[PDB]
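> Before I ask anything, here is the structure I am working with.
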Amino acid sequence: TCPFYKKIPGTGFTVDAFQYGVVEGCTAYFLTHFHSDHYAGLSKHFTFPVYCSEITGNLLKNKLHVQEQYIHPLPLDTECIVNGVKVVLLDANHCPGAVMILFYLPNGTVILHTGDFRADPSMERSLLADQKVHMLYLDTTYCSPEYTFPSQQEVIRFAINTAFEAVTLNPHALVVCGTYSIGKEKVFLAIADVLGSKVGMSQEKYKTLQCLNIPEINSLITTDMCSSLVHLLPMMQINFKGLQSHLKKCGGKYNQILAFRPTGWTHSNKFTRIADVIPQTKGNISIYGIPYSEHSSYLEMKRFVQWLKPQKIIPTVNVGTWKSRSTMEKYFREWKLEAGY
Ligand code: NI
């Protein structure tokens, strides 16, 4: 049964609520982004209307084989009417096709559902600027002060320089990058670009990346592993056994692997600067964990909320414990008092 925080009151709408069968009174199902925790339950047998972005629509049709007639893509930054309710989709600065959703309720309430997001000051000059928000359904993944990490730009810089150094020292080194879902594509795209290679991957991943409207994509990726010196593998295989095995497959083309695991946050952020990061090494294999996040830091989250000044905040992540709920309400109150709303 559907939790209250996936219901938009005063409408027939839910958000990211596909794992509860037929939700009583829901006449349209919104999907914020193609991550499995959020799409859990969708398949080709789904017969209610789904509303999402164009990219999310591509993946529904091609990967989950949902039927065309039930997929309703909407343009971003465009006031649209759905079952008599004005809505807007906004870029969530998360993974490709990921959106925030504004609901303008009949009674005059305004609701923002962030989906998954990484807050940015650029959001302060969207169609959010023009009016008040009464309720915020907030991605609270890292709502605690200890969750710090760098900008995406600094991390990519670290990765690019690391990889270019290693391959210029050893032309026979291979670079590997782990993956298990969409998002974080810049990590492998940037590395392949500075090395002047295409990124090589399995057919199922190539199919997925083909759904994402990246410009010039056919120039950047390929299924021919033999022609590329940047390979993507499942995240699970990014370890000393998985990598030794894969090196064997390359038939003595390469004598060294440099691999990258893009995590979210790790406790090595409480002490170490991005510049200071070092690999785990075994023989001719090195592994870097790099903190490339597609969720708000604590400070980025605080800044957005303090800018938005909502009247009520409803968390969508870390809701399952009392300790977590309690902690989050404290920070909300602090933020409210500090900025005076
Ligand atoms: Ni997500």
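By the numbers in Swiss-Prot, the shown part of chain A spans 700-1040.
Header says: X-ray crystallography, 2.1 Å.
Heads up, the Cβ atoms here are built off N, Cα and C, so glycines get one too.
OK, Swiss-Prot features for this one:
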- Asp838 to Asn: Impaired nuclear focus formation, reduced interaction with PIAS and increased sensitivity to cisplatin (MUTAGEN)
- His994 to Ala: Impaired nuclear focus formation, reduced interaction with PIAS and increased sensitivity to cisplatin (MUTAGEN)
> Do you know offhand how many angstrom separate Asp838 (mutagenesis position) and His994 (mutagenesis position) by C-alpha?
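Answer for this pair: 8 Å between alpha carbons.
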> Are there any residues at least 6 positions away along the chain from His994 (mutagenesis position) with a Cβ closer than 8 Å to its Cβ? List them or say none.
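Listed in sequence order: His793, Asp815, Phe816, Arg817, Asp838, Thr840, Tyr841, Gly963.
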> Just counting, how many other CB atoms are there within 10 A of the CB of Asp838 (mutagenesis position)?
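Excluding its own Cβ, the number within 10 Å is 24.
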> Does DSSP give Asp838 (mutagenesis position) helix, strand or coil?
coil
